Each structure stands twice: as structure tokens, then as C-alpha cells.
Amino acid sequence: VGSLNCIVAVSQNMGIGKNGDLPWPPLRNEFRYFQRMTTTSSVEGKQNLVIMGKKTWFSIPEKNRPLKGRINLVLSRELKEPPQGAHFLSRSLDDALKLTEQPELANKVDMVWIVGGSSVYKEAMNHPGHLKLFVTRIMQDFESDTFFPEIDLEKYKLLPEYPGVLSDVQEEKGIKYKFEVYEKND
Ligand SMILES: NC(=O)c1ccc[n+]([C@@H]2O[C@H](COP(=O)([O-])OP(=O)(O)OC[C@H]3O[C@@H](n4cnc5c(N)ncnc54)[C@H](OP(=O)(O)O)[C@@H]3O)[C@@H](O)[C@H]2O)c1
Ligand SMILES: Nc1nc(N)c2nc(CN(CO)c3ccc(C(=O)N[C@@H](CCC(=O)O)C(=O)O)cc3)cnc2n1
């Protein structure tokens, strides 16, 4: 398997969710960015794996589950069975990552993408080693009930550019946003 990555879109007040959905109106090109970044594998013959908590799984409309072109893994401590459509169910993040080191999965999985929610991001971001954060800065406050922790810049470096990421400010529906990539190596 390849690198470990988080991807997230965050409002100005660090919100990521509200009532089991996103806090802002649908941003078509921001979803297309999430889709492109999580689907595109750098190695031929492999797919990427997305890891998410249970509420994040059910925040994806059923018609889009599992996320196409990606191996979908759901984290849950209490589910008796994998949610219909999921490819894998793991009881902890460590269990999920050790799944990716199985030989027959490692030769089919390139990047691992953490796609939320709050507790999954937090655990991944404190795991030592190489990690990238793909962060969309939604440049407006939105009412939220689920949040992302402020990034420690002594640990995470904001990259000046990244292949395949547009650096210019974007705007949809009167909402400005910009794509950022952070990297730590501790
Ligand atoms: N803006 C963004 O980029 C973004 C990204 C993701 C999500 N969201 C939004 O955020 C909200 C969902 O996130 P959330 O933080 O509320 O919930 P979440 O982390 O997706 O789901 C929490 C549940 O997942 C399971 N879980 C989480 N961490 C686990 C671990 N380490 N091991 C085993 N199981 C684990 C537990 O399920 P059990 O109770 O079954 O044990 C837990 O109750 C929604 O509003 C969604 O739309 C936004
Ligand atoms: N930067 C960024 N932005 C976010 N919004 C985000 N959201 C999440 C979690 N949630 C909602 O909380 C999603 C809900 C739905 C989809 C979804 O349906 N995806 C399809 C459709 C693509 C299309 O519309 O064509 C696909 O990826 O194929 C994806 C994530 C995680 N990480 C994100 N990171």
C-alpha cells in the first residue's frame, strides 16, 4: 500500500458536519475534487481505500454507496454486521490499517484515505509517521455540530503547491473556497 492521507472540507469556524450532513449547500466542484483525489491511484492495477466512521458512511446518499472506484471500509464498534454496500468493517483504526498490510490487499490497494469523521481524523492525525492532510478551506462560517481540530503548524507544513491541485480561490454558489495540502513527517 501507499501513503496515508486525510481529506476534509472545513468551514471558517472549523465545522465539518451538521445534522448528519454537510453544513453548507452542495458544492458540485468540491465534491468532484473529493471524488478525483480519493479515486485516483498513482499505481496501475490498484485502487485506493477509503476509511470512514459509521455516521460518515450514512452521510453519503445511498445512491452513491459504496463510493465507486474505491474500496470502502467502515469503522464501527457496535454494528453486528457490515453496513449493506461496505466492502470491509473494522472495529478500530489499527485493525483497518493492518487489513491494508495483508498481502492480497496490499497488492490491490494504493493510497489509504481517511474521510472522517471527527474521531477518525483525530486518531489518524496523531499517528506518527508520514501523513498528508488534503484540506478544503470553505471561507465562510456555517452552523455545525461536528468539527475538525485546528492544525498544528509546528507538525504540519502547508505545501506551496501539489500536483493536480488547483491553488486559485474557487467559488460556487457565492461561497469561496481553496484547496490546501499539509504534510507531516514525525
Ligand atoms: N466536511 C467533511 O469533510 C466531512 C467529512 C466527514 C464527515 N462529515 C460530516 O461529519 C458528520 C459525521 O462525522 P462524525 O464525527 O459525526 O461521525 P463518524 O466518525 O463518521 O462516525 C462515528 C461513529 O463511527 C464509529 N467509529 C468512529 N471512530 C471509530 C474507531 N476509531 N473505531 C471504531 N469505530 C469508530 C462509531 O460507530 P459505532 O457507534 O457503531 O461504534 C462512532 O459512533 C456528518 O455530519 C458528515 O456529513 C464531513
Ligand atoms: N474535501 C472534502 N469534501 C467533502 N464534502 C467531504 N465529505 C466527506 C464526507 N461526506 C459528507 O460529510 C461525503 C458525502 C458524500 C460524498 C459523495 O457522495 N461522494 C461521491 C459523489 C461525487 C459527485 O458528486 O460527483 C463520490 O465521491 O463519488 C462524499 C463525501 C469526507 N471528506 C470530504 N472531503
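Quick note: numbers on chain A are straight from Swiss-Prot, i.e. 2-187, in order.
We read in the header that X-ray crystallography, 1.5 Å was used to get this structure.
Using the three backbone atoms N, Cα and C, a Cβ is placed for every residue, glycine included.
Listed in Swiss-Prot for this protein:
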type: DOMAIN; residues: 4-185; note: domain 'DHFR'
type: BINDING; residues: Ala10, 16-22, 55-57, 77-79, 117-124; note: NADP(+) binding site
type: MUTAGEN; residues: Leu23 to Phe, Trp or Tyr; note: Decreases affinity for NADP and dihydrofolate over 10-fold
type: MUTAGEN; residues: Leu23 to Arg; note: Strongly decreased affinity for methotrexate. Decreases catalytic rate constant 200-fold. Decreases affinity for NADP and dihydrofolate over 10-fold
type: BINDING; residues: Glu31, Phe32, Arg33, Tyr34, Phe35, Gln36, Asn65, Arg71; note: substrate binding site
type: MUTAGEN; residues: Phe32 to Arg; note: Reduces catalytic rate 5-fold. Reduces affinity for dihydrofolate 9-fold; when associated with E-36
type: MUTAGEN; residues: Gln36 to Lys; note: Increases affinity for dihydrofolate about 3-fold. Reduces affinity for NADPH about 3-fold
type: MUTAGEN; residues: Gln36 to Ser; note: Increases affinity for dihydrofolate about 2-fold. No effect on affinity for NADPH
type: MUTAGEN; residues: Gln36 to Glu; note: Reduces catalytic rate 2-fold. Reduces affinity for dihydrofolate 9-fold; when associated with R-32
type: MUTAGEN; residues: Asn65 to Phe; note: Increases affinity for dihydrofolate about 3-fold. No effect on affinity for NADPH
type: MUTAGEN; residues: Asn65 to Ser; note: Increases affinity for dihydrofolate about 15-fold. No effect on affinity for NADPH
*Is any of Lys56, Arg71, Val121 (binding-site residues) within Cβ reach of ligand 2, i.e. under 6 A, and which?*
none
*Report, as a single number, how many Cβ atoms besides its own are within 10 Å of the Cβ of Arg71 (substrate binding site).*
20
_Cα-to-Cα gap, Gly18 (NADP(+) binding site) vs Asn65 (mutagenesis position), nearest whole Å_ = 18
*Listed recorded positions adjacent to ligand 1, that is, members of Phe32, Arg33, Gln36, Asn65, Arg78 whose C-beta is under 6 A away*: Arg78
*Going by C-alpha positions, which of the recorded positions (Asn65, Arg78, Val121, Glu124) is nearest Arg33 (substrate binding site)?*
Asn65
*Between the Cα atoms of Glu124 (NADP(+) binding site) and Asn65 (mutagenesis position), find the distance and write it as a whole number of Å.*
26
*Using a Cβ-Cβ cut-off under 8 angstroms and a sequence gap of six or more, which residues of the chain neighbour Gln36 (mutagenesis position)?*
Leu68
*Might you list, by sequence position, any residue in that chain lying six or more from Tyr34 (substrate binding site) with a Cβ less than 8 Å away from its Cβ?*
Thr137, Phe180
